[PDB]
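Right, one structure below, let's go through it.
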Amino acid sequence: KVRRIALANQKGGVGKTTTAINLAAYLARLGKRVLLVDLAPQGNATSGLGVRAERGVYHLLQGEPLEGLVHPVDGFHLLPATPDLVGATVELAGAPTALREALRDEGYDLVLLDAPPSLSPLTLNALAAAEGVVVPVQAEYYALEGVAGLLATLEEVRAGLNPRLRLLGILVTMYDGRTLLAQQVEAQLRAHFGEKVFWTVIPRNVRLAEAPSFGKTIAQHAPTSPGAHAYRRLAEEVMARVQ
Amino acid sequence: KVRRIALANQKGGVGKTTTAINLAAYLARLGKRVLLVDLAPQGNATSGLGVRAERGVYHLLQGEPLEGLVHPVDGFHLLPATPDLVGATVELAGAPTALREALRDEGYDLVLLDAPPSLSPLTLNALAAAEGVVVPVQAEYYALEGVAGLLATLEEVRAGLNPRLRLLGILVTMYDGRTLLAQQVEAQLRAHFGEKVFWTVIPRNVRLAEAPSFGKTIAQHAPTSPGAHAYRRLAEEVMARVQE
Ligand SMILES: Nc1ncnc2c1ncn2[C@@H]1O[C@H](COP(=O)(O)OP(=O)(O)OP(=O)(O)O)[C@@H](O)[C@H]1O
Ligand SMILES: Nc1ncnc2c1ncn2[C@@H]1O[C@H](COP(=O)(O)OP(=O)(O)OP(=O)(O)O)[C@@H](O)[C@H]1O
Ligand SMILES: [Mg+2]
Ligand SMILES: [Mg+2]
């Protein structure tokens, strides 16, 4: 069964963090105990939740107990990114299972891993520790162009590094239905990957970008906005696919 | 003087590639001989210009002649990314000056280096080889939040790795003036960094995102669109700053 879900895509700015935060927010509202782990050196998920920490996931890898590293936020827990992740990108080379072996998260129902836009050791650790992968794909050309290669890479990972890793689903994000490009991109994704693509599409709406500046999830910042409804529906879909 | 300009920002999707391609397009139209080097493993600048090559910057780093690796596109030259760059990220670790030493680009007026969203050896090589840096900053919160740290990192590089590296300017990108968020972000950027922020703001306009799907620059795809006018004005501003 799927417990750990990685939000991954080496393409930058396709909604990995926004999805990790808001998926956690609505999964928590479904009564699930959720842990959000920020593995990006940039630490956007952490900053977007109003947290500034000196200890986080980096220290978990150094033997520190999980319980004393988490921060309570909007109904779930966050294992924060710290400036140490910069060096961790190098230190973890050759150690892709480090996170998997340090994640004593049995107390949680679901664990979300937010990865940086790369195939660095941090992203590899996320993929090696996860059971399912949600791939956010921005409704534009560059993001669409990288899917084929991205899916092949996930297969390489499942080939030996993590045999139980599976694609939970492809999520169309930052979708503006008024543009032909967004329509054409969603169409190509559903034509080639069919059921792999989530039904729910995340629409482009500025409240989603505003939320982080207040350290709030979309459920806290604009509970009735298009993005809120979209992520609420996604949480339901995710649970359906996990079951 | 400034010849090599890096388009860098570890924040993903802030317009590095879109800016590198369109800036090259308008600099070429100003009569400049331009070379665009795609250092991102993703290879978006390459794909966005309709190029699919088996040899590129990786082979340049191996010692192969630059003139036999470039592709002519929209009036300028492209030194393409190749699947070999995935392994280059690991190969260049410890060799931050590899690109600088291999860039025999004296035949070009300007050289643009498109870096990936990270501080990997590829981005480091870009910073160690460039004289100026154009930092694209999406008009939203996350991009704004990273600027301080980014400028600090640029200073570190100048403090040792590359003393000639200088911030050419901060470019506000994907700006939708109809949103209060975009307005507040540009306002804060100019309040905190003033003159460092380019006058030219790139507006959010879908044709800029469409162009790459046709392997065309915005100057080819939609020359009279908001994005095209913006990048044309930017090319002029960059030249003005390069001359200063
Ligand atoms: N649906 C949306 N509508 C509007 N703004 C959005 C939406 N999804 C995300 N954003 C904004 O777009 C930007 C890019 O998203 P985000 O930072 O989540 O991507 P990643 O997390 O994909 O990026 P990176 O590659 O840097 O880790 C952010 O400024 C974010 O607030
Ligand atoms: N001003 C704009 N208006 C509309 N779309 C834009 C604009 N600038 C760029 N885009 C689109 O936004 C996405 C992100 O831009 P781009 O890929 O150039 O960023 P980077 O090059 O910042 O990304 P990465 O971090 O992955 O290298 C692309 O799909 C691009 O086509
Ligand atoms: Mg992110
Ligand atoms: Mg890019």
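Chain A uses Swiss-Prot numbers throughout; the residues present, in order, are 5-247.
The deposited model was determined using X-ray crystallography, 1.8 Å.
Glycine residues also receive a Cβ, built from the backbone N, Cα and C atoms like all the rest.
Some features that Swiss-Prot has for this protein:
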type    : residues                                                                                   : note
BINDING : A:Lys15, A:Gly16, A:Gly17, A:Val18, A:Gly19, A:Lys20, A:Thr21, A:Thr22, A:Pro207, A:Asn209 : ATP binding site
MUTAGEN : A:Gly16 to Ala                                                                             : Dimerization-deficient despite ATP-binding
BINDING : A:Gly17, A:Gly19, A:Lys20, A:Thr21, A:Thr22, A:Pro207, A:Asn209                            : ADP binding site
MUTAGEN : A:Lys20 to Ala                                                                             : Nucleotide-binding-deficient, no ATPase activity, cannot bind DNA. No effect on dimerization
BINDING : A:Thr21                                                                                    : Mg(2+) binding site
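When Cβ atoms from all protein chains are considered, those within 10 Å of A:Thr21 (ATP binding site) total 28, not counting its own.
Of all the recorded positions listed (A:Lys15, A:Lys20), A:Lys20 sits in the most crowded Cβ setting, with the most other Cβ atoms within 10 Å. Cβ-based neighbour count (10 Å, all protein chains) for A:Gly17 (ATP binding site) stands at 26.
A:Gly16 (mutagenesis position) sits 12 Å from A:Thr22 (ADP binding site), taking the Cα positions as reference. In the structure shown, across all protein chains, A:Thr22 is the one of the binding-site residues A:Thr22, A:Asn209 with the greatest number of other Cβ atoms within 10 Å. The binding-site residues under consideration are A:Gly19, A:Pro207. Their Cβ neighbour counts within 10 Å are lowest for A:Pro207. According to its DSSP assignment, A:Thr21 (ATP binding site) is helical. Among the binding-site residues A:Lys15, A:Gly17, A:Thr21, the ones whose Cβ sits under 6 Å from an atom of ligand 3 are, in sequence order, A:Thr21. Taking a Cβ cut-off of under 6 Å from any atom of ligand 2, the recorded positions A:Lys15, A:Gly16, A:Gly19, A:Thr22 reduce to A:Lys15, A:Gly16. Proximity to ligand 1 at the level of Cβ atoms, with a cut-off under 6 angstroms, picks out A:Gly16, A:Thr21 from the recorded positions A:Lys15, A:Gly16, A:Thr21. Reduced to three states, the DSSP call for A:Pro207 (ATP binding site) is strand.
With a threshold of 8 Å between Cβ atoms, the recorded positions A:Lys15, A:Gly16, A:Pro207 that neighbour chain B are A:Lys15, A:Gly16. Looking at A:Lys15 (ATP binding site) and A:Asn209 (ADP binding site), their Cα atoms lie 20 Å from each other.
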